[PDB]
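*Asks:* Following this message is one structure expressed as structure tokens.
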Amino acid sequence: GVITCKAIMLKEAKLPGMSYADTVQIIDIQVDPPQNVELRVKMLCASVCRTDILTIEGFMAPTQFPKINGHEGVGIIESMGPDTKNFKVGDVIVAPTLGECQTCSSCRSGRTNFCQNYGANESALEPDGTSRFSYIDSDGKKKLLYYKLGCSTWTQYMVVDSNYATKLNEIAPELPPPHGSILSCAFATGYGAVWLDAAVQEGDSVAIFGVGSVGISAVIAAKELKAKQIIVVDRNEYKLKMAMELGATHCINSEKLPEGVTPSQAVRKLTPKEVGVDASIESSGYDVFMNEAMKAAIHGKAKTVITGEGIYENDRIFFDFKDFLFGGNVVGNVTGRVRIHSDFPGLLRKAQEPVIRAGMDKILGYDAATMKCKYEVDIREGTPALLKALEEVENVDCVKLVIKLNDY
Amino acid sequence: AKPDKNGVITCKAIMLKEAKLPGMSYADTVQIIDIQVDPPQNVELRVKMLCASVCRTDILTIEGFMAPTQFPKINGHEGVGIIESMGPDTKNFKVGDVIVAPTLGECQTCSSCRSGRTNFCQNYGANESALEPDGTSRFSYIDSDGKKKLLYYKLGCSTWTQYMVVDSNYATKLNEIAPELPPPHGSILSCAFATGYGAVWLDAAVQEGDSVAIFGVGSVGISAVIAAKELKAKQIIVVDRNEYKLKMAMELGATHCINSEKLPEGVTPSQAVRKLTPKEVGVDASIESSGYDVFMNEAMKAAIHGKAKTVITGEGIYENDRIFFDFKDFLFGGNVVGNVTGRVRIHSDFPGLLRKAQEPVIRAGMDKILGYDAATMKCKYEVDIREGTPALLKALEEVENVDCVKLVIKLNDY
Ligand SMILES: NC(=O)c1ccc[n+]([C@@H]2O[C@H](COP(=O)([O-])OP(=O)(O)OC[C@H]3O[C@@H](n4cnc5c(N)ncnc54)[C@H](O)[C@@H]3O)[C@@H](O)[C@H]2O)c1
Ligand SMILES: NC(=O)c1ccc[n+]([C@@H]2O[C@H](COP(=O)([O-])OP(=O)(O)OC[C@H]3O[C@@H](n4cnc5c(N)ncnc54)[C@H](O)[C@@H]3O)[C@@H](O)[C@H]2O)c1
Ligand SMILES: [Mg+2]
Ligand SMILES: [Mg+2]
Ligand SMILES: [Zn+2]
Ligand SMILES: [Zn+2]
Ligand SMILES: [Zn+2]
Ligand SMILES: [Zn+2]
């Protein structure tokens, strides 16, 4: 029942000064059959979240190497543990970081996805300390591989606890793989941050700090929800122009501001009476933008939704104290607050509307005739092609790199 | 006091000459002096103050908090008084009304007011200039050289004065709902009590059966305990290093107490709080009322991820004017808000709070915070502006006494 397949292994953290070649390799791994309520999933593609690059740099993994990378991806159920309910072999699933038990006081509040019973699997292991992944090293020893959290997506086959899975095939049978892959993290996060957490209403103003794939998904949501004003802030003019094309109304290049004008000052100057924005979204990973987004919000009334991640000194972020006391309102957000049972089905339906699909196509640079994305690499084409693709994640026009894992 | 023929009142006020920086004394910067108080203009109230009461933010103001250029000033934002006169444009107030005038007004028409969920009014926000909008001040003094000099406010007014002037858009009346309320209770309703009570009642929206953590049980945190008890919280966990105020908190409804200076080896305040909750899930509502930057982060971490709100009331003079949060715990369900005056809106919420303050258990708790003696109308720690600068300097040092919860500054006969 053991599958042998290709996976992207991280040997150790890539610390500053080290290369991708030093730590990243495509290898053959062994994937054990699923136990209990687990799904073993034939992956179609992964797509590269900035958090995947932070993971390569050791984020949230002080001991959890070697590992198979990745949390953003989509695939098809190949087999299931004997206790599984509510899934079938052949279902198309995504498996984000947080499940939804629907019975804990967090689920029952109706206002959060931080489920007390199906929270983030920070151990990067099965609950017994084992892993469904292993490999045979050059010494010929069988060695354990850690997951990312509850699973790894940079692999032709993964195993995940079905309490974290949600299916695509009943609502969206024709959804292309790359779209399913960004729905598993990037698109849910940006869209949800605006729709659910900031709770943007028709006529609200929105500021979005960082228009990578997450920020652009937030623009798409703000436009869909008929925000009066959608302000985008970034150093990347290509991605600012893409945000404007998908509905942003005002753009600010933060690296072209005068030295004495902060990003929050620049945002506030666009709003009437310098009052700030109804909803402030941070989607950059830049600790400075977390404090700027907090400042750009209308004091008291508006919520600042922090989605960014990064490797911060002492794992700490900072806020300017006076501006925080006098009306700051900041929340941490994982996966857009999009609960896998209560919210994700509705987001999946929305994603199929033509303007939403067009925006996802633009994020991906998707060609529906060829099913190819602008920036794509196939796990079957070897380690050198992958290392080059990982470097090209920093290209100005690379919004979302796709890793193809199997035939579609 | 009686105005001169030009309407100017001469009275006592507590002047701050400059910031009391580290190593400086209260004697270096704090003096009771005679000041002139101009007549009110426009929609202003000129108010005969009954008493001020000492908020930790008053002491921060003495240390220069939020006042890089706004010295010399008259201190104080917590206090109560009686309208003596009004500007010609004033609406909805009478001479003789008893008022308090906190930092935020409530226009009722801006998008923040109409949200129903904040007190941060866009039209009547904090007056950080510590001046009138034209750059004048209603306060001046004659210095030792014989020259008339300007005095800054705290924000929109100063309370440490026998007579204050404030824009009536920041005032709310006590005498219709609570005519018998004593002055020091009115004073703590203007800041300390509203802040702790409102942080629990309005901002954290504590429900019957919720668990609550309160970091710092000074007057603000003890007011939070009183609210959490009134709202029938299941669990009220208080954290501090002052054993006297932890014990007062327990007497007024706290269920568990933690001494942050006596924790086991390897245990943070947030861990200590979570250890008292089922499966170490933390609390439904986390209140910070200490001014200790460490406790703002511990309060964030004690809250149930995602579900709970952490309400930050604390103030201080911090390294690089910033505070910090542990990033992984913050991203994975942190929820932190800045709170001024408990989110208690002066028109929409204050009347209800003033009615609650008259209920017997709530009044008993206010009496305990103040150490109030109804027979003498005197508080346990009280100093009178009419009795000289030396007595004031001693009282300011005695703010640090373990059993000083709320120092009252009497300003006028009651
Ligand atoms: N909370 C979650 O569930 C969640 C989900 C998705 C991604 N993330 C995090 O959210 C962030 C956004 O994800 P992404 O994949 O879109 O990342 P990304 O790297 O693709 O895009 C980030 C954008 O922010 C901009 N930015 C970063 N630093 C900047 C600076 N110094 N000046 C100006 N602009 C700056 C970049 O130019 C870029 O356009 C990342 O930090 C990622 O790790 C978190
Ligand atoms: N946001 C507002 O509207 C508002 C209103 C009132 C007060 N404040 C601020 O809120 C805080 C509470 O005000 P207060 O007048 O009750 O203050 P206070 O100083 O009388 O009481 C603070 C309490 O916190 C405890 N604390 C402080 N540092 C500590 C440490 N290192 N370890 C353990 N415990 C510690 C103290 O021992 C004390 O019991 C202050 O910072 C004050 O400046 C703000
Ligand atoms: Mg398992
Ligand atoms: Mg005025
Ligand atoms: Zn991600
Ligand atoms: Zn749950
Ligand atoms: Zn105060
Ligand atoms: Zn208003």
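Numbering of chain B is taken from Swiss-Prot, so the residues present carry the numbers 9-422, in order.
The way this entry was determined, per its header, is X-ray crystallography, 1.5 Å.
Keep in mind that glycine also has a Cβ here, set from the backbone N, Cα and C atoms.
Quoted from Swiss-Prot, the note attached to the mutagenesis of B:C63 to A states: Loss of activity. Marked as Zn(2+) 1 binding site by Swiss-Prot: B:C63, B:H85, B:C199. Here Swiss-Prot notes a mutagenesis experiment, B:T65 to A, with the remark: Loss of activity. What Swiss-Prot notes for the published mutagenesis of B:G84 to A is this: Loss of activity. Looking at Swiss-Prot, the entry for mutagenesis of B:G104 to A says: 90% reduction of activity. Annotated Zn(2+) 2 binding site per Swiss-Prot: B:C115, B:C118, B:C121, B:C129, in sequence order, evidence recorded as similarity to another entry.
Tell me what's around each of these sites.
*Replies:* Shown in sequence order, B:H85, B:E86, B:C199, B:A200, B:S227 are the residues of the chain, 6+ apart in sequence, with a C-beta less than 8 angstroms from the C-beta of B:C63 (mutagenesis position).
For the recorded site, B:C63 (mutagenesis position), the DSSP three-state label reads coil.
Just so you know, the Cβ of B:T65 (mutagenesis position) picks up 23 other Cβ atoms within 10 Å once every protein chain is counted.
Other C-beta atoms found within 10 angstroms of the C-beta of B:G84 (mutagenesis position) number 29, with every protein chain shown included.
Around the Cβ of B:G104 (mutagenesis position), 10 further Cβ atoms fall within 10 Å across all displayed protein chains.
Its own atom aside, the Cβ of B:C121 (Zn(2+) 2 binding site) has 23 Cβ atoms within 10 angstroms in the protein chains shown.
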*Asks:* Sort out for me which one of B:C115, B:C118, B:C129, B:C199 has the most neighbouring CB atoms within 10 A, since those are the binding-site residues we care about.
*Replies:* B:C199
*Asks:* Applying the rule Cβ within 8 Å of the centroid of the Cβ atoms of B:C63, B:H85, B:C199, what extra residues of the same chain belong around the Zn(2+) 1 site?
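*Replies:* The answer, listed by sequence position, is B:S61, B:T65, B:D66, B:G84, B:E86, B:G87, B:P110, B:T167, B:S198, B:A200.
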*Asks:* With B:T65 (mutagenesis position) as the reference Cα, tell me which of the binding-site residues B:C118, B:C121, B:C129 is the closest one.
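*Replies:* Going through B:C118, B:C121, B:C129 one by one, the Cα closest to that of B:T65 (mutagenesis position) is B:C129.
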*Asks:* Count the other Cβ atoms sitting within 10 Å of the Cβ of B:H85 (Zn(2+) 1 binding site), across every protein chain shown.
*Replies:* 23
*Asks:* DSSP three-state call for B:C121 (Zn(2+) 2 binding site): helix, strand or coil?
*Replies:* helix
*Asks:* Less than 6 Å between Cβ and the nearest atom of ligand 8 is the rule; apply it to the recorded positions B:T65, B:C115, B:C118, B:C121, B:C199.
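*Replies:* Once distances to ligand 8 are taken from each Cβ, B:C115, B:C118, B:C121 fall under 6 Å.
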*Asks:* Starting from the Zn(2+) 2 site formed by B:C115, B:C118, B:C121, B:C129, give every other residue of that chain whose CB sits within 8 Å of the mean position of their CB atoms, in sequence order.
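*Replies:* So the extra residues in range turn out to be B:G113, B:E114, B:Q116, B:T117, B:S120, B:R122, B:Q130, B:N131, B:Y132.
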*Asks:* Given B:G104 (mutagenesis position) and B:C115 (Zn(2+) 2 binding site), what distance in Å do their CA atoms have, once rounded to a whole number?
*Replies:* 24
